[PDB]
Every structure is written in C-alpha cells, then in structure tokens.
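Colleague: For reference, the structure I am asking about is given below.
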Amino acid sequence: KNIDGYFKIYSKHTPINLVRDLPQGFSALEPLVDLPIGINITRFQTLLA
Amino acid sequence: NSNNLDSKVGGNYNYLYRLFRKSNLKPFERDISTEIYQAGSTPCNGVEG
C-alpha cells in the first residue's frame, strides 16, 4: 500500500501442498514494514530468477 | 529570518520555487521536473516559447 508518502508491507508465509491452484482458506495478514518514502507510484513489476 | 546569513548584495538567486504549475498538489508531495509549462493555449516545445 502507498498512502500519504507511506509504504505499507503486510505479509504471511504458509507451508502448503498444491501444484497450480489458489487454495481456499483463511488467515489474516500481519503488518511488517512501513516506509515513509513519498513517491507517486503508478506501475510495478515482479522479478524472477 | 535569515537576512544576514545567506542573502548577498548581488541577490541570492539560489532560492528557487515553482511559480507555474498545471494543477494544485496533494499534501506531502514534491516535484523536481522542470518542463516548460504552456501558460497559454498555444502548445510550445523546444526550450522556450
């Protein structure tokens, strides 16, 4: 999230066993990192190995 | 006041500001782009118009 110069990073890691699909389940997202940066952001890309 | 600290008799021209801009800004935002703003209805490119 990016609100008012503030970049919010929320996370959850889970061990699973599934090959392709998105499972049905429920677990909340704890906040992890706030960054007081201040950029206007319009696009984003992920990066692989 | 900072009159005796930085103001020179030749005119301290290091203190710049954005006077012309297309729109009002959101809170907590900064801008450093220096493109020539079409203050009139004619478009203008290059370095001046």
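We number chain B the same way Swiss-Prot does; the residues here are 437-485, in that order.
For this deposited structure, the header notes the method as electron microscopy, 3.9 Å.
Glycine is treated like the rest: Cβ placed from N, Cα and C.
What Swiss-Prot shows for this protein is this:
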| type | residues | note |
| --- | --- | --- |
| MUTAGEN | B:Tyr453 to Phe | Decreased HLA binding to NF9 epitope. Increased binding affinity to human ACE2 |
| MUTAGEN | B:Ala475 to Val | Increased resistance to neutralizing antibodies |
| VARIANT | B:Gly446 to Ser | In strain: Omicron/BA.1, Omicron/BA.2.75, Omicron/XBB.1.5, Omicron/EG.5.1 |
| VARIANT | B:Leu452 to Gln | In strain: Omicron/BA.2.12.1 |
| VARIANT | B:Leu452 to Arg | In strain: Delta/B.1.617.2, Epsilon/B.1.427/B.1.429, Kappa/B.1.617.1, Lambda/C.37, 19B/501Y, Omicron/BA.4, Omicron/BA.5, Omicron/BQ.1.1; Contributes to cellular immunity evasion and increases infectivity |
| VARIANT | B:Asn460 to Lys | In strain: Omicron/BA.2.75, Omicron/BQ.1.1, Omicron/XBB.1.5, Omicron/EG.5.1 |
| VARIANT | B:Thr478 to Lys | In strain: Delta/B.1.617.2, Omicron/BA.1, Omicron/BA.2, Omicron/BA.2.12.1, Omicron/BA.2.75, Omicron/BA.4, Omicron/BA.5, Omicron/BQ.1.1, Omicron/XBB.1.5, Omicron/EG.5.1 |
| VARIANT | B:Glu484 to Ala | In strain: Omicron/BA.1, Omicron/BA.2, Omicron/BA.2.12.1, Omicron/BA.2.75, Omicron/BA.4, Omicron/BA.5, Omicron/BQ.1.1, Omicron/XBB.1.5, Omicron/EG.5.1 |
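In the displayed structure, how are the listed features positioned relative to their neighbours?
Modeller: A coil conformation is recorded for B:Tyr453 (mutagenesis position) in the three-state DSSP classification, outside any helix or strand.
With a cut-off of 8 Å between CB atoms and residues at least 6 apart in sequence, the same chain places B:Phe456 near B:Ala475 (mutagenesis position), listed in sequence order.
There are 6 other CB atoms within 10 A of the CB of B:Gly446 (variant position), with all protein chains counted.
Within 10 Å of the C-beta of B:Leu452 (variant position) we count 7 further C-beta atoms, all protein chains included.
Of all Cβ atoms in the protein chains displayed, 5 besides its own lie within 10 Å of the Cβ of B:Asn460 (variant position).
Long-range Cβ contacts of B:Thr478 (variant position) within its own chain (separation 6+, distance under 8 Å): B:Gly485.
According to its DSSP assignment, B:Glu484 (variant position) is coil. Non-local contacts of B:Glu484 (variant position) by the CB criterion (under 8 A, 6+ apart in sequence, same chain) comprise B:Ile472.
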Colleague: Rounded to the nearest Å, what's the C-alpha distance separating B:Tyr453 (mutagenesis position) and B:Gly446 (variant position)? Just drop the number here, would you?
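Modeller: That comes out at 19 Å between the alpha carbons.
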